[PDB]
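Heads up: the structure comes next, in structure tokens.
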Amino acid sequence: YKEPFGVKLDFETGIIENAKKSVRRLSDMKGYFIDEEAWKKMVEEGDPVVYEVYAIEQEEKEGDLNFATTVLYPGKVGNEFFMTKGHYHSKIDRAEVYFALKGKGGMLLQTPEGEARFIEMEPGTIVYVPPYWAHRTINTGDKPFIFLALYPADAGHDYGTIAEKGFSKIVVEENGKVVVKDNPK
Amino acid sequence: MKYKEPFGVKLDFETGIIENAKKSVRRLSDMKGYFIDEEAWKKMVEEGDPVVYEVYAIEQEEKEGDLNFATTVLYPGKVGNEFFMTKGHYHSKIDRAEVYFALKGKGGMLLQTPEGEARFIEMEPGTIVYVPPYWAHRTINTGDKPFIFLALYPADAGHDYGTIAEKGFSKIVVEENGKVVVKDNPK
Ligand SMILES: O=C(O)[C@H](O)[C@@H](O)[C@H](O)[C@H](O)COP(=O)(O)O
Ligand SMILES: O=C(O)[C@H](O)[C@@H](O)[C@H](O)[C@H](O)COP(=O)(O)O
Ligand SMILES: [Fe+3]
């Protein structure tokens, strides 16, 4: 029997005690943002951190669970909001649940069929990511967007398809938040 | 195939209520044979049969890889000197894990293996508890205010209340000048 345990989540910083920290900067997201120019610039300008993850994962097993907080920093590449890479589950069949804790943003989801959905998120918002849906998180505010994510330990990660094809939509700023089609999709 | 639609639902940090969720209520009369002081139990039922806890759940069809989630509002109180608590259970597919995220109030979680080995983890706002496969779990409110938390579990985990309704937990959580976890006499 594995040992149960408790860990403290700081509602202000989004940091989970004893978690495994991962960091993703702009230089780690080449080929994701539409404005390749503005991208290249910002990188040489300082290669700012886009988001950080604090994860506690179990071994890949059916029926088990992993969880992690993400701190998605405010910003835009051109006029495209800072976002996570986005991914499907290796076992695409796996669902996921997100719980927004601080700031504001939204999640962009897409199916293999091609359907695209955008769900706005504010503190208190619980987002249900169904089986087969790829999903990416976007920060539409000027402050850090913090959320907790819980997912099957055997769900796995499939980034390839997204890095290749990309999402059928992009989330940009045009006075307000606009969800429009993605040219290179 | 025809996919299920994603969705966002609001959770009220202050009330523990989740919009559009399925509500369940458990009164003291719904927990007959759970508390050690059965005389104190009887008296409290006739005096008003208070609500011990309420659950707001959103569940999918019991299918592999999917997820259910629910909040619980566990009210403050005691039967004799035993803190208000949930019935407690093992998952139907016993090797399914679960994750709790405390949002308001103070309490703790009591866990045990099929063999009776127990663990008690304190919970306060911000505490995340990992319930490993095979462990039964019960939540306890050790405070004077509602203890609110969010729980996430596999949609095919199911519920096994039988063993516990029968033999209870190997331990009880009571107040004696403070919070104490002692052996369960009728266990
Ligand atoms: O698997 C996970 O750990 C969760 O889905 C979540 O923590 C996610 O990883 C981050 O938001 C980073 O975004 P991406 O992993 O989609 O690039
Ligand atoms: O299955 C669930 O829905 C969750 O584990 C949780 O919401 C639990 O039901 C309540 O905390 C009440 O506890 P009991 O189900 O043991 O009475
Ligand atoms: Fe459960």
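Sequence positions for chain A are given in Swiss-Prot numbering; the residues included correspond to 3-187, in order.
Just so you know, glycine gets a Cβ as well, placed from its N, Cα and C.
Taking a C-beta cut-off of under 8 angstroms and a sequence separation of 6 or more, A:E98 (mutagenesis position) has the following same-chain neighbours: A:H91, A:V131, A:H137, A:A151, A:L152, A:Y153, A:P154, A:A157. For A:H89, A:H91, A:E98, A:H137, the entry in Swiss-Prot reads Fe cation binding site.
For the mutagenesis of A:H89 to A, Swiss-Prot gives this note: Loss of catalytic activity. The structure shown keeps the original residue. The Cβ of A:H89 (mutagenesis position) has A:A136, A:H137, A:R138, A:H159, A:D160, A:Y161, A:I164 as same-chain neighbours under 8 Å, each 6 or more residues away in sequence.
Under DSSP, A:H91 (mutagenesis position) is assigned to coil, being neither helix nor strand in the three-state scheme. One mutagenesis experiment named in Swiss-Prot is A:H91 to A, and its note says Loss of catalytic activity.
Swiss-Prot gives this note for the published mutagenesis A:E98 to V: Loss of catalytic activity.
Using the Cβ center of A:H89, A:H91, A:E98, A:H137 for Fe cation, the list of other same-chain residues with Cβ within 8 Å runs, in sequence order, A:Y90, A:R96, A:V131, A:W135, A:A136, A:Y153, A:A157, A:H159. Residues from the recorded positions list (A:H89, A:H91, A:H137) with a C-beta closer than 6 Å to any atom of ligand 1: A:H89.
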